[PDB]
Amino acid sequence: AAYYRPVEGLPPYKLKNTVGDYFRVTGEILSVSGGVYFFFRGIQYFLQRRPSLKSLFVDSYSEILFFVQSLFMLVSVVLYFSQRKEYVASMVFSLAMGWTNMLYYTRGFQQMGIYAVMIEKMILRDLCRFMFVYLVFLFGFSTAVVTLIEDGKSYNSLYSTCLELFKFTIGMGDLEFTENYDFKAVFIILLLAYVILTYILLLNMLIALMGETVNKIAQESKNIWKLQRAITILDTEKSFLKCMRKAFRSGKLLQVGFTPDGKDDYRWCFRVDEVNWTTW
Amino acid sequence: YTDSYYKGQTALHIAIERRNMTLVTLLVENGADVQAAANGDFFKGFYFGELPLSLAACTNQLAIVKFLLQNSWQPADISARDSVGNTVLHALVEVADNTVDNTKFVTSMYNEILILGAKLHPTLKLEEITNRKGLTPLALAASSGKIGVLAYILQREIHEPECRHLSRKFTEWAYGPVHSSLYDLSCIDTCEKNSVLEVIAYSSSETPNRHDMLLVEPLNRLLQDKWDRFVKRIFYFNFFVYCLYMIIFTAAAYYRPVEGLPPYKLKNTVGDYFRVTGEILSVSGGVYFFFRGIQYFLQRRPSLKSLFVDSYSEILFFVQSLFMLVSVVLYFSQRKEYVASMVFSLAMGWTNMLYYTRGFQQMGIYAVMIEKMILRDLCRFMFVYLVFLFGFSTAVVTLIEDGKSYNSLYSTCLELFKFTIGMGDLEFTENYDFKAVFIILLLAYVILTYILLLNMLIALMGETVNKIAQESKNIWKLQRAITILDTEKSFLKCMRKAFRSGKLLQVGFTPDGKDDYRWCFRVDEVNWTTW
Amino acid sequence: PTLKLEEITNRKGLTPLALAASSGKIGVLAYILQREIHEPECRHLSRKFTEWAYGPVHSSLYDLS
Ligand SMILES: CCCCCCCCCCCCC(=O)O[C@@H](COC(=O)CCC)COP(=O)(O)O[C@H]1[C@H](O)[C@@H](O)[C@@H](O)[C@@H](O)[C@@H]1O
Ligand SMILES: CCCCCCCCCCCCC(=O)O[C@@H](COC(=O)CCC)COP(=O)(O)O[C@H]1[C@H](O)[C@@H](O)[C@@H](O)[C@@H](O)[C@@H]1O
Ligand SMILES: CCCCCCCCCCCCC(=O)O[C@H](COC(=O)CCCCCC)COP(=O)(O)OCCN
Ligand SMILES: CCCCCCCCCCCCC(=O)O[C@H](COC(=O)CCCCCC)COP(=O)(O)OCCN
Ligand code: NA
């Protein structure tokens, strides 16, 4: 629905009497419906759990991400009926977030779920520290370079210089992106120092620190995945969707026979079988 | 008991299971049938071989085993076979689980029962008896991955007369530091039904210890001996022939004619004669690998899951040949799309050179590590990466709006993929409104994929390679073992080089006066203690 | 014998098992959930119970109220 959005101006767009547009508007309605669903699901989570406003930012990442996706969808609806093309700006963000939120469902598969947990850990530790230091270096050297740059007889904008210096990180730095300066030695020394500090040192250091992190979160990631699947199980059981009663266990088994009283005692037990070849 | 869950259970079975020696002796003395098999669904639960003697053996009740085997009233038939043909030794193999304590118990009980069987029936070849599947206890231990009892059996040594003939490991001589051991290789290299090497190598990939069973001393030394003897040269010759095949295929494909509508009329010129000869040889090799893949499928009968969790090289060579044959069909169908098939075969053919990295330990272990990386780390990475790539490509191409050639999902996916290879433009289009949205999307994509996910792939590869050294070595050894067995089965000249150091006289004589030749393998060792 | 001591809740509505789970007392939690007693007139207090023992095979019942 988003791919085939009409490109005329000023929404809302009058529905045309053609098959493709009927499919398009049906897809848009379903998209907004799902956005509303996730919006109210996020509200239900917030109300039923009452997060402490710190548990939101150390926990419950998936609920926040789905809720923010739905918020972008609803802002897109508001802008769409407000006659603003900026609805597209919201919609694509929701779309992007939606696909990344697909990784939520990597739980339920042990290897992919543990992998997604490791991605979470990498983002919160290694990418956080790296991005702080990297943005400090990037902004500092970008300010130095754009100060050195002197336009006239484009660059000399902090945004353009920051973008050019960022291109070094992705292996696309020109290293001669401008000549509009005096003191070419100063320009190249600044760029080389930036490259050595960020590209050669800091990015390879990020790789090394991610190796150190993954070496020591195997069991932690497995336990967190098990906890995530446990939350999935409890939420599915709580919802249960058709008045089903499959939550029960092996039955009212007569475990100990009787209490000290004459009453016979039924416990609702779960049976676990085991084998032991010593201590007969 | 007549109920299907406990069908066939008797008082003797209960007395043995309860470990009541006195009740067992009284029941046997009172006429309890020692051959009364228990066939309940529970006794399949816990399996012990559907016999009270096998029940006593499986519960570590040695006294009851001895009594039931050689009581004065009614001895139990040691060769008795259950509903599946299993004997007491098959039952002992089946209850093994390769743990330390269970392995010790199974080893002790197996040794004692075999010695007692020899003493009571010196003429009985107890271990030669197969079950209904056709497996001896050794073949069952190999088939089921019972590495503990397997290692015990293959290295079994006994030091008393009239029972040392049961052993398979025998000390030929002891000088001072130097000792010489002879391992019995009967039904290890050839058995005429199924050998231990055939069982281990051609296992169904669900066997627990298929990679580890070849580390048992005689099997490892045997496979190395076979490699050094005659298989190394044959394998290197096959590698050379495959190199010639792929060089000829590369030359023939490189110099393909560029006119339209194949087939191409042969010109009476030297270069075209060489070209068409190369094409004929390429198609011949394709047919060869096609029929070899069919032969593998028929001779193994893969379970339609073992094709895709194991035996990747056979699949790859077969698919290469399939591309070659599709290329032939399109060539004679007057379609230029044959080139599309041919290059794929060509590409696959060269990657199939990695198959021949086995036979070189470092390169073979490296290729095994490549396999593991592809199946674990590249698989997980590619799933997450493709999710991110498709999501951000859809967002970007939705944002892109042509006006006055991007705005195609393929082009945007390609541009976003270029970031992975260090060639991302980051300003590949201006055909949008909301430049902040475009650049924010691209920066988020770059941070998630290039900076985070790809470096994370490097880190996960580091963890994986750290934790698969021994597994990779064992898998390479298994691959070379499969190579050895296939070369032995083919053998190419009616040769008989698979045999061991001769019909050596290991223990001299059985309990009878007949001398016993065992086809032994000699292993020399040096020890500075236990002189 | 008539008192269900562990069913008593505190002011927060938590039983000792719920309190052990809530406060992260994994040790006492693991003890309680796997608690087994092997005498009459006290095995009713247990939660882990051995339903049967054959030879190598044993079957346990975990009370999960
Ligand atoms: C414009 C476009 C932007 C795209 C941005 C996209 C970011 C990545 C998207 C990843 C989506 C996966 C997901 O859905 O969220 C994951 C990862 O989250 C993040 O790392 C976001 C970083 C910000 C965790 O979700 P979860 O709710 O399971 O949190 C865990 C609890 O379950 C558990 O009980 C434990 O308490 C545990 O300590 C908790 O963590
Ligand atoms: C268009 C262009 C496409 C190019 C694609 C090219 C891919 C790489 C080509 C690599 C070729 C090497 C090879 O020939 O295959 C290798 C690697 O296979 C792969 O990784 C394919 C991934 C898909 C393994 O071969 P093998 O049959 O020995 O399998 C092992 C058993 O032997 C053993 O008993 C064990 O059970 C073990 O668990 C088994 O694995
Ligand atoms: C880690 C990556 C680093 C990338 C560097 C970005 C930060 C630099 C500082 C931003 C300054 C905002 C700005 O002033 O830039 C705006 C351009 O708008 C934008 O495109 C903002 C994008 C938002 C960035 C999201 C983070 C007007 O300057 P202009 O020189 O482009 O005007 C040309 C119009 N004829
Ligand atoms: C991991 C890397 C990711 C790369 C992204 C590729 C996948 C994007 C989705 C494919 C869409 C198919 C398509 O629609 O693309 C076809 C082009 O055909 C192809 O070239 C398909 C290549 C097959 C890709 C193999 C996977 C017509 O679109 P066009 O814009 O090129 O038409 C131009 C004609 N004037
Ligand atoms: Na580059």
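Heads up, chain B uses Swiss-Prot numbers, so what you see runs 194-237, 244-603, 626-752.
The way this entry was determined, per its header, is electron microscopy, 2.6 Å.
Cβ atoms are placed via backbone N, Cα and C, with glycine included.
As written in Swiss-Prot, here are the features:
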BINDING   B:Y511, B:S512, B:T550, B:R557  resiniferatoxin binding site
BINDING   B:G643  Na(+) 2 binding site
BINDING   B:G643  Na(+) 1 binding site
BINDING   B:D646  Ca(2+) binding site
MUTAGEN   B:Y199 to A  Strongly reduces affinity for ATP; when associated with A-202
MUTAGEN   B:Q202 to A  Strongly reduces affinity for ATP; when associated with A-199
MUTAGEN   B:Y511 to A  Loss of sensitivity to capsaicin
MUTAGEN   B:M547 to L  Reduces binding to resiniferatoxin
MUTAGEN   B:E636 to Q  Slight modification of pore attributes
MUTAGEN   B:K639 to E  Restored channel activity; when associated with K-636
MUTAGEN   B:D646 to N  Strongly reduces the affinity for pore blocker ruthenium red and lowered channel permeability for Mg(2+)
MUTAGEN   B:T704 to I  Loss of activation by capsaicin and loss of vanilloid binding; when associated with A-502
MUTAGEN   B:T704 to A  No effect on PMA-induced enhancement of capsaicin-evoked currents but reduces direct activation by PMA
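Features as recorded by Swiss-Prot, highlighted on the structure.
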| residue | record | Cβ within 10 Å |
| --- | --- | --- |
| B:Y199 | mutagenesis position | 17 |
| B:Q202 | mutagenesis position | 20 |
| B:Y511 | mutagenesis position | 14 |
| B:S512 | resiniferatoxin binding site | 18 |
| B:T550 | resiniferatoxin binding site | 11 |
| B:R557 | resiniferatoxin binding site | 24 |
| B:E636 | mutagenesis position | 20 |
| B:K639 | mutagenesis position | 16 |
| B:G643 | Na(+) 2 binding site | 11 |
| B:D646 | mutagenesis position | 13 |
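The resiniferatoxin site is defined by B:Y511, B:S512, B:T550, B:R557, and by the 8 Å test on Cβ atoms against their centroid, the other residues of the chain that qualify are B:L515, B:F516, B:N551, B:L553, B:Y554, B:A566, B:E570. Filtering the recorded positions B:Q202, B:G643, B:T704 for a Cβ under 8 angstroms from any Cβ of chain A leaves B:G643, in order along the sequence.
The separation of B:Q202 (mutagenesis position) from B:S512 (resiniferatoxin binding site), Cα to Cα, is 50 Å. Not one of the recorded positions B:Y199, B:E636, B:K639, B:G643, B:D646 places a Cβ under 6 Å from an atom of ligand 2. B:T550 (resiniferatoxin binding site) has B:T704 as its nearest neighbour among the mutagenesis positions B:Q202, B:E636, B:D646, B:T704, going by CA to CA distance.
Checking the recorded positions B:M547, B:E636, B:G643, B:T704 against ligand 5, the ones with a C-beta less than 6 Å from an atom of that molecule are B:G643. Once the Cα atoms of B:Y511, B:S512, B:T550, B:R557, the listed binders of resiniferatoxin, are compared pairwise, the greatest separation found is 14 Å.
In this structure, the mutagenesis positions under consideration are B:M547, B:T704, and the one with the smallest number of other Cβ atoms within 10 Å of its Cβ is B:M547. If you measure from the Cα atom of B:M547 (mutagenesis position) to that of B:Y511 (mutagenesis position), you get 13 Å.
In this structure, the C-alpha atom of B:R557 (resiniferatoxin binding site) lies 52 angstrom from that of B:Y199 (mutagenesis position). When the Cα of B:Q202 (mutagenesis position) is compared against those of the recorded positions B:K639, B:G643, B:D646, B:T704, the shortest separation belongs to B:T704.
For the pair B:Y199 (mutagenesis position) and B:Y511 (mutagenesis position), the Cα-Cα distance reads 45 Å. Per Cα geometry, B:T704 is the residue among the recorded positions B:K639, B:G643, B:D646, B:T704 nearest to B:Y511 (mutagenesis position).
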